Each structure stands twice: as C-alpha cells, then as structure tokens.
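Asker: Here it is: the structure, laid out below.
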Amino acid sequence: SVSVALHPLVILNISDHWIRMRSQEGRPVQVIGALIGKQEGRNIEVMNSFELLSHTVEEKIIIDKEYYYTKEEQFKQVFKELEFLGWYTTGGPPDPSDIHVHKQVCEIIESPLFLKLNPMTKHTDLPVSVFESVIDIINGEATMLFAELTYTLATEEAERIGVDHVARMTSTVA
Amino acid sequence: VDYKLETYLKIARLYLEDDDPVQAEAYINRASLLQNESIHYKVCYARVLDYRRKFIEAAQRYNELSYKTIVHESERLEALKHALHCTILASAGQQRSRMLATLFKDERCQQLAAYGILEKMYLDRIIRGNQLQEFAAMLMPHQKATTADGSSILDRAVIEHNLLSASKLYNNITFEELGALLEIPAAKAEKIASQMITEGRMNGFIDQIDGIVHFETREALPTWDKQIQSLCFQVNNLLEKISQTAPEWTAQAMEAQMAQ
Amino acid sequence: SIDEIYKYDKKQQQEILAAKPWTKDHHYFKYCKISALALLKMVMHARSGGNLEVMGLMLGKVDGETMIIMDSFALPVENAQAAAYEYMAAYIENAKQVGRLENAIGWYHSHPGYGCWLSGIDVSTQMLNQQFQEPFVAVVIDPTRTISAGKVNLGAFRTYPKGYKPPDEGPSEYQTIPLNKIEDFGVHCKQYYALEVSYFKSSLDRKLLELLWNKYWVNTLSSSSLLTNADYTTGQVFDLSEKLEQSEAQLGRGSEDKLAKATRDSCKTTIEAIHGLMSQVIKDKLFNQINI
Ligand SMILES: CC(C)n1nc(C(F)F)cc1C(=O)Nc1ccc([C@H]2[C@@H](O)CCCc3cncn32)c(-c2ccccc2)c1
Ligand SMILES: [Zn+2]
C-alpha cells in the first residue's frame, strides 16, 4: 500500500480536458488520459498529466499505444525526471470498462494508479478518487479489483500562490 | 512431436537434481527453439534461473507462473513460495523493490513462513537474529552463496538493511548499542556505518571520540510546520468522520446555525 | 454560459486573420486574458526551472482587441530555430488530434529575480516573431518575486515596430531592477508596451477550486515563508548595498536622486521580511499559546 500525494494542477488538467471535450462535441463525454510524477521509496507524488488518444471498437476502449509512446518521448524531452505513473478518467464508481482499460495500461507499467474524477457531484468533497489494482483468485479464476488509497495535497509555495490567485480572482498589510 | 521435448526436460531435471546445472541449462536453451512449436518448460526454466544465482528473474518467472489456473492450488502456492524466497535474497535494486511491492499486495503471501521477512523488508523494519535463523533453515543449499573468505551475502545484506532501518528510529546512537542491535562487534558496526556513509547510502556523520553516529538532524522550525500540518489534518479528519457518521443531528444543524 | 469562451470556431478565426485590423493600427491589442490552467502551468514550469530561465509557447486565439491564452507547453531548450521549431510543430501536430484546436498566440519565458520586462534580445525576438507570425505577445514571469510578495508577477508585452516613435504616454510602474540590468532596461523601454492582464476559468474549475479550499487551507496555515526564500533576501540586500554606495557617490559630487530608489528597494525588502515574521507570529499565537 503506497501513499499518494496529489497536485491541484492535475485536477485542473482533468477538468479542463472534460470541459473542452464537452463543449466541442456538444454533449458530456468521458475522457481518458495519463499521469506523470515521481516516486520516492513507497511514496508516490503525481505532478502533471497529458491527454491520451483512444478509440472505441464495438463497445470497448482501445488505447493507441503508438501515440502514447510518441507523447512519452515528447514529454521526456522536457521533464527528464518525471515518469509515467498511471491513467485517469471521468465518471462515477469504477466499472468493468475501467477494468479493461486498466488491464490494457498494465502492459506499459507494472503497477499503475487509477484516478477518477466525478464532474457531476452533489456532495461537498473533492470528487477525486485514487485506486490501485489488486489481483485475486475467485472460484479458481484470476480476476483483478480496485483498492482505494488515501491521497493528500502536495505543498508547493508557487502552486499555493497560483491556486489562491485563481480561486479568489479579485494598503499592503491589509 | 513431444517425446523428444519430454526426454530433454527429463534429462535436464535429472541433471539439475544431480547438481550439474551447466548441461541442464544448455539442454534447456537448445529445447527452447522447439518449445514454441507446440507448462513444465516454464518450471524447468525457472528452476534453471534459480540455480544460476539469478534470483530476480526466477522470482518474476515464478510469480507469473503462480497465476496459471491450469495448475493445482498447492503447486501455485509452491511457486509463490519460490518467488518470495528468490525476491528476499535477490540483489538490491529498483526491480527488487517493485517485486517486493507486488508480493506484499498479494493476499496469498500471508500463509507462508517467510511472509514476516517480506513485511520487514518492504516496510523497512529490523530483522532480528531468530527470523534470519529460521529463514536460513528453510533455504536450500544452493541459495546460500558465500565468498571463500566468508562474509555471507544474505547476512551482510540483512545487516545493511537493519542499519538503514535503525537510521529511521534513532536521532543518534553509540557504537556499543549499534553493535548490540545489529548483533555484531562494535568495531565492525563502526566500519560498516563508515562504509555505508562513504558510498552515500545514508546521511549522517561519525564522532569517534564520543563514539556516536548521528543521523538526520530534524531541525526545529520545519518540525513545527509539520506538526501544525498534522494537527490540522486531525481536525479535518475528525470533522469528516463526524459529518459522515451522523448527518442531520449536530452536523448539518450546527453548520446552518453557525452560518445563520 | 461562462463556458462559452471555451467554444472554438475556426471560420471566425479565419475571417479575422484574413481581415487583420492590427496591420493598420499599432496600439490595437490592449487586453490579455489568460486561462487559470495556463497560468498555473506557467507558474509551475517556471518554479521547476529553479534559478535558471525556462521558455515555452502559448496557444490561444484572438477576440476583437483581446488576446486569449488557453494552454501552454514547455520547449526543451536543453534554441531559437531548429530544435525549438521542430518541437513546436511536433507538439501542435500531436495535440491537434486530442481536442486542442487552437494554434500559437505567443511565447513565455521566466525572469527569475529581476522583474518582468523585455531585454534587448527579447525585444529583437518579439520584433522577429511579429514580423512573420501575427498576432503575438510575450509573457514574462518572475517565479521568485511571486513567492516573496505573495502575488503572481506576470506581464504580457507587445513590441512597437521599428521606426515608430510613440508620443510619451507611459505610466511605467516602479520595478526594482538589479544594478547590472539597469542599463539594459533603459535603452529598450520605449520599444514595447504592456497589455492589461486578466484571468478566467470555467464552471467546473470554479466548483473544483471551491471544493478544494475545504482542505487546502492547511497549507496556507503552515507556510512559514521566512525560510523558503533566504538567498533571495541576501541577494536583494547585496544589490541594495551597492545602490546605496552609488547614491553616496552621487551625494559626494555636486538615475536622478538614486537615494530615493535605494530607499524604495530597502523598504520593499524590509516590508517583505516583516510580513514573513508576522505570519509566524500569528501561527505562534494560534497553535503554541494554548498552553494547558
Ligand atoms: C520564441 C523563441 C523560441 N524564439 N523565437 C525566436 C525568433 F528567432 F523566431 C527567437 C526566440 C528566442 O529564443 N528568444 C530568446 C532570447 C533570449 C533568451 C535568453 C538568453 O538571452 C540567455 C538567458 C538570459 C535571458 C533573459 N531573457 C531571455 N534570456 C531566451 C531564453 C529564455 C528562457 C530560457 C532560455 C532561453 C530566448
Ligand atoms: Zn528575457
């Protein structure tokens, strides 16, 4: 069980991706992306996030791996220290489609995380939920399930100032 | 068709049981060319890799073969046992860390006698003498790789792990207590600590006259900030639990009343 | 319909580009609007750069007299032509098929510790860019003063064409430029003009930020800014002492009244220090003085 730290920039990236796709296509649509960051020992820290390209065949989502590797080389050109960590999507509780996509993603990295945002929520809590994949044996068959992890918010001074400026949006002691 | 492959596998396993691994590996490599033309081949390859002091590959192979549903439950547990044993005494690295994490996430690992050592290695705990004694008792003789002059690899790795894990409990420690906690002579404890600090494995320094090795300092003002953050985290979690275990009642009524 | 700014129509953009009004007037673009995500991306990239300079591009569109910036990406720069343009073209091609339809609208780069202004090289670069690809804008960020002052230091400038002499009309707010960059700020100060900068965000972004504040106040209450910037204050004190020496030399004889400028810099540094101290005093009153 790892301990995950989240950055508000990732949440802003996911929300902007959802808003852009919904406005462009005219109706709300689930988005699928990727996360990058840094892992120290057993502590994971998710820093940034880039969109991913996928297709729908029959009723299943297939992730374009060639585009993923192209974008991986592109971001490795700039952010040398950052590494692939997992994927994200928008929705409610995990569904078998998320299981299929996680099985697809696991071929890239051994133990990816799964972040899910809920854009249509009613409660007063942040709808970000972080899961990890756990393999299990049931009736002699090998399945996988999601175990939720508790996440925090990373502390960066410039990030805090920027998020504060965005949240407020309009003497010196005062 | 498969008679030749079966005979090759039988010869390889007989040679492996005869402690003659060179011919067994050669035969396995030769038969791997014809293997793809068509379960026991993976077992033989994992055993061969285990016999060649290549432990991380054997552990990975055993774990990936532990998920085969066409295999009995007992044999799957035995493969998990082999993977755990190869992981614990594998060379230190990032791949070993990922293997330890994968094994820790596995529930079936909780019914083995080496699970305690897996928990202690993954979570950075102190492994005492008796646990390592039982682990060496359950190990097979080819696993115990020792140099001619001595200095068992497993014992040295366990001592390094103990000293690193003791770096996270103590602000500073004397040589006598460090030698009593690693169960080694104090001079050897000083030598190991100095070697470990020199290569950059640890952060700390040694005061020889006082006989004290000092780990990370943990200054005052950053500690104050971290304690403030933890206290506010406690407040937030307590409010969350109160609000989610007892709605209406105090929670929302007092929230509104405070708002009003 | 706050989200209507996110809807992109290509026909209107082509019509505006083919009917360019900025080729007649010169003080045309006077408003810059930046998305919240783009601003945060620039701030994080500049902070991750460290004490060095980092540069990237700025995608967006135009709307009347407004330059709208939606996203950003970081150029490698370990390079003017070659590598930078290869990265720009490849990134635009990659991002065009995932939903990002806008094209480049500017370039941004950081000015760590010496304000937000355009040097001679930046003015030449902006002139070159506006000669060929128009419209364009240059955003300069000070990632170090942002932490010290608790305010986002950002400035969007646009460069006057060569041979054009505007008649005065410069407010020119005071900037504490270090001593070794005062001469560069003087020669090239009337070759560009600043655009007023505003920020915008969507509805989901607003809701998410409101829900995030319920748990993000802990980091505000445990900041302790007096330790995060201790070398910046030392550099400021060194520069202020040099400026004091120059003002004393001017006094012994006989900028204009360099003593006033040195006093202003000293006041700024001292006020930042006192703010950092009073934050810790408030924390001590709240948490440590509950002695039971
Ligand atoms: C949009 C960019 C890629 N660009 N296009 C064209 C044009 F030829 F097309 C030309 C350009 C272009 O590289 N400009 C430029 C000029 C100078 C610097 C550095 C330079 O002085 C040395 C550092 C000191 C400095 C302080 N302020 C700018 N600098 C940079 C630059 C900024 C940040 C990081 C790395 C480089 C970019
Ligand atoms: Zn510059």
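Following Swiss-Prot, chain C shows residues 24-101, 108-283, 296-333, kept in their order.
According to its header, this structure was worked out by electron microscopy, 3.3 Å.
Each Cβ is built from the backbone N, Cα and C atoms, and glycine gets one as well.
In case it helps, Swiss-Prot gives these features for our protein:
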- C:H138 to Q: Abolishes ability to deneddylate cullins, without affecting the 'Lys-63'-specific deubiquitination associated with the COP9 signalosome complex (MUTAGEN)
- C:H138, C:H140, C:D151: Zn(2+) binding site (BINDING)
Asker: According to DSSP, which of helix, strand or coil covers C:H138 (mutagenesis position)?
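Answerer: SS state of C:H138 (mutagenesis position) = strand.
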Asker: Would you list, in sequence order, the residues of this chain other than C:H138, C:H140, C:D151 that have their CB within 8 A of the centroid of the site's CB atoms, where the site is the one recorded for Zn(2+)?
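Answerer: Going along the sequence, the neighbours come out as C:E76, C:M78, C:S139, C:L147, C:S148, C:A167, C:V169.
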Asker: Run through the Cβ atoms and count how many others sit within 10 Å of the one on C:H138 (mutagenesis position).
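Answerer: Neighbour count, Cβ to Cβ under the 10 Å cut-off: 20.
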Asker: Among all chains shown, work out which of the binding-site residues C:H140, C:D151 has the most CB atoms within 10 A of its CB.
Answerer: C:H140
Asker: Whole-number Å distance between the CA of C:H138 (mutagenesis position) and the CA of C:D151 (Zn(2+) binding site)?
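Answerer: About 10 Å separates the two Cα atoms.
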